[PDB]
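J.: Got a structure for you, written out below as structure tokens; questions coming shortly.
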Amino acid sequence: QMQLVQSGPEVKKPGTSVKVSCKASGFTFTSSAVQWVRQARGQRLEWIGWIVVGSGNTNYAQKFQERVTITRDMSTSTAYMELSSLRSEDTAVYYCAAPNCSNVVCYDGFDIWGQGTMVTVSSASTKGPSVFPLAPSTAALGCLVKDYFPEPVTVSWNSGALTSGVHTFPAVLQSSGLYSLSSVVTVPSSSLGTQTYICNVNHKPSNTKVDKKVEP
Amino acid sequence: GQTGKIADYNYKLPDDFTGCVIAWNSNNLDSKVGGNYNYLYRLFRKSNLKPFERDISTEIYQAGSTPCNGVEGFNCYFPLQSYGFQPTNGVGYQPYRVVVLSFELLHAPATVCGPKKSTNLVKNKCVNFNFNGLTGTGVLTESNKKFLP
Amino acid sequence: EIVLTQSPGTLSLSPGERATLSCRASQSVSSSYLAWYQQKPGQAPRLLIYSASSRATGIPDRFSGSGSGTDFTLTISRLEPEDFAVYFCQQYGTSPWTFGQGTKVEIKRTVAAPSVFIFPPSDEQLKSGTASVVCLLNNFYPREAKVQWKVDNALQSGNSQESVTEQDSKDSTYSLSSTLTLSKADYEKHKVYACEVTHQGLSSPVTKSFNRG
Ligand SMILES: *[C@@H]1O[C@H](CO)[C@@H](O[C@@H]2O[C@H](CO)[C@@H](O[C@@H]3O[C@H](CO)[C@@H](O)[C@H](O)[C@@H]3O)[C@H](O)[C@H]2NC(C)=O)[C@H](O)[C@H]1NC(C)=O
């Protein structure tokens, strides 16, 4: 089939650049053009710029006029974005855009988009997560993951099941740049004195695997 | 025959070629310092080129299906683009001047070719002569006859 | 100046609706270069309609929408149960290509009462970095949920973090968490800590807490 490929995750520091590539496959990429956009965390969409694979036609936004270069290259039939001078507000997700042009006819819309890479700049102090238990005194108990470096995180219950009210909330960016969230599940009934209540937390970007029990 | 950006989009070479091809390199008569941007080439065309065709056109090419009134946006692009000549672009990217010749025959007199004999003559000796056209054998000698101009 | 301001902010109706969304522009732009995008959160958006009056390669339930030079709108007759995502305008008739504001749709579950309950800090918090107190709100349809921290003889919001989950599937309800971080020195400056919330399905405000002892 026909699709678009984008690069993987990126984590950077303030004062560097990014390099996101758009591999086009399954269609005539030469008679096409590529647009770059940026999506923040749950906000409105914006526009960065666009270029033409045919070369010699690049248009950038008024605020995206500087500190950005969109190299194209024809040997591998791809498209690259380079945005320099990374800033704290620039922690976001980048997407890709391209039409489905086939020889004689170019598709009037940007049908195919890339998966979208991500960029995060911070103090660059990787730290393992910590687990804090929360217990009641018709009941709910849970554990809170806190103080881990900005990165994808996983919360499980040693089985990937028992979804009887598990509430996993999105990570929150605090004043120190660290990440935290909480996961609380309600007990089936007033039988909290028996059975097993465990809030195992699994992590893989860092070599941290902490497990803690929950008691009243 | 062949394919690519050239010989297929801007100067098509017919098959069964009757002519000559010369491409002598140049790096001082062209590729001025800083950048040489004087020549242009076509990028996008709605079709290929018939043999021996000169497609000089400045209309904006349309790629999709939406008509464009002289606006340079999506699905409407200007094919002409400039050579990226540079002082040190690269050995494979130096400006090359090319001249292609064309020989042709038809039901008409031929008026271009070069002969050369310019051989000194000898008199009073049994010699095999060939003047322009006629041939023979004999002993050439000076005479006192008078020819009309 | 170019905008794609969208008149409808959010929609909340049962499956099956006219589903009218409006994207009136400010400056006149030809209705030939414009697109709609549907982004279900968590993955890339998809192409739905382009060139004002057209259709994609394949779209379900016959999405239809047309406008004029300065009027743009889309309707979705018989809104299917699955179609619930974010909708974005986009125009590329002229640079810059400003995008759409965004619209949200969701189901109606006839306003149910929420549940509020607190978690007092455990033993580990007095030897950890900072002691934090959390309140949990569960099982409420409306997004109107105001959380106020009841410090003893003080109503302050110096540092309080709110977290919201996405819409439930089996229960179709919402869950929120409120977290406070206070000075680690003694935490004994005020012995009364509580969280109040006012909701449509609550009438009289609820105040519940547990003083340490
Ligand atoms: C991007 O554009 C290309 C070409 O414009 C699209 O490829 C086309 O895909 C359709 C759908 O499968 C093909 O139609 C099928 O053709 C077979 C031929 O036997 C027929 O039996 C089927 O019933 C069906 O009609 C079409 O042939 C194909 N184009 C070509 C030149 O083969 C592609 O789907 C587009 N992709 C996107 C994401 O827009």
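Just so it is clear, chain B uses Swiss-Prot numbers, and the residues here are 413-561, in order.
Cβ atoms are placed via backbone N, Cα and C, with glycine included.
The following feature annotations were taken from Swiss-Prot:
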MUTAGEN   B:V483 to A  Increased resistance to neutralizing antibodies
MUTAGEN   B:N501 to T  Reduced host ACE2-binding affinity in vitro
VARIANT   B:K417 to T  In strain: Gamma/P.1
VARIANT   B:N440 to K  In strain: Omicron/BA.1, Omicron/BA.2, Omicron/BA.2.12.1, Omicron/BA.2.75, Omicron/BA.4, Omicron/BA.5, Omicron/BQ.1.1, Omicron/XBB.1.5, Omicron/EG.5.1
VARIANT   B:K444 to T  In strain: Omicron/BQ.1.1
VARIANT   B:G446 to S  In strain: Omicron/BA.1, Omicron/BA.2.75, Omicron/XBB.1.5, Omicron/EG.5.1
VARIANT   B:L452 to Q  In strain: Omicron/BA.2.12.1
VARIANT   B:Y453 to F  In strain: B.1.1.298
VARIANT   B:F486 to V  In strain: Omicron/BA.4, Omicron/BA.5, Omicron/BQ.1.1
VARIANT   B:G496 to S  In strain: Omicron/BA.1
VARIANT   B:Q498 to R  In strain: Omicron/BA.1, Omicron/BA.2, Omicron/BA.2.12.1, Omicron/BA.2.75, Omicron/BA.4, Omicron/BA.5, Omicron/BQ.1.1, Omicron/XBB.1.5, Omicron/EG.5.1
VARIANT   B:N501 to T  In strain: 19B/501T
VARIANT   B:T547 to K  In strain: Omicron/BA.1
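Surface or core, plus neighbours and distances: that's what I need for these features.
T.: In the three-state DSSP reading, B:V483 (mutagenesis position) counts as coil. Counting only residues at least six positions away in the same chain, no Cβ atom sits under 8 Å from the Cβ of B:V483 (mutagenesis position).
B:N501 (mutagenesis position) counts 16 other C-beta atoms within 10 Å of its own C-beta, drawing on all protein chains shown.
B:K417 (variant position) counts 10 other C-beta atoms within 10 Å of its own C-beta, drawing on all protein chains shown.
Under DSSP, B:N440 (variant position) is assigned to coil, being neither helix nor strand in the three-state scheme.
Around the Cβ of B:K444 (variant position), the same chain contributes B:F497, B:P499, each under 8 angstroms and 6 or more positions distant in sequence.
Residue density at B:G446 (variant position): 9 other Cβ atoms are found within 10 A of its Cβ, drawing on all protein chains shown.
When secondary structure is read from DSSP and collapsed to three states, B:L452 (variant position) falls in the strand class. If you draw a 10 Å sphere around the CB of B:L452 (variant position), it holds 13 other CB atoms from the protein chains shown.
Cβ neighbours of B:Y453 (variant position) (same chain, under 8 Å, six or more residues apart in sequence): B:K417, B:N422, B:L492, B:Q493, B:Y495.
Sequence-distant contacts (6 or more apart, same chain, Cβ under 8 Å) of B:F486 (variant position) comprise B:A475, B:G476.
Look at B:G496 (variant position): DSSP puts it in coil. Non-local neighbourhood of B:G496 (variant position): B:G447, B:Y505, each in the same chain, at least six residues away, with C-beta under 8 Å from its C-beta.
The Cβ of B:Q498 (variant position) has B:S443, B:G447, B:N448, B:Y505 as same-chain neighbours under 8 Å, each 6 or more residues away in sequence.
Under the three-state DSSP scheme, B:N501 (mutagenesis position) falls in the coil class.
With a 10 A radius on its CB, B:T547 (variant position) counts 8 other CB atoms from all the protein chains.
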J.: Do you know offhand how many angstrom separate B:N501 (mutagenesis position) and B:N440 (variant position) by C-alpha?
T.: 13
J.: Is there any among the variant positions B:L452, B:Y453, B:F486, B:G496 whose Cβ is under 8 Å from chain A, and which ones, in sequence order?
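T.: Filtering B:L452, B:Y453, B:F486, B:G496 for a Cβ under 8 Å from chain A leaves B:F486.
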J.: Suppose we call a site close when its Cβ is under 8 Å from a Cβ of chain C; which of the variant positions B:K444, B:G446, B:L452, B:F486 are close?
T.: B:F486
J.: Using B:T547 (variant position) as the reference point, find which of the variant positions B:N440, B:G446, B:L452 has the shortest Cα-to-Cα distance to it.
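T.: Closest by Cα: B:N440.
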J.: Per DSSP, to which secondary structure element type does B:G446 (variant position) belong, with helix, strand and coil as the options?
T.: coil
J.: From the Cα of B:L452 (variant position) across to the Cα of B:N440 (variant position), what is the distance in angstrom?
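T.: Cα of B:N440 (variant position) to Cα of B:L452 (variant position) measures 19 Å after rounding.
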J.: Could you state the CA-to-CA distance between B:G446 (variant position) and B:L452 (variant position) to the nearest Å?
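T.: That separation, Cα to Cα, works out to 18 Å.
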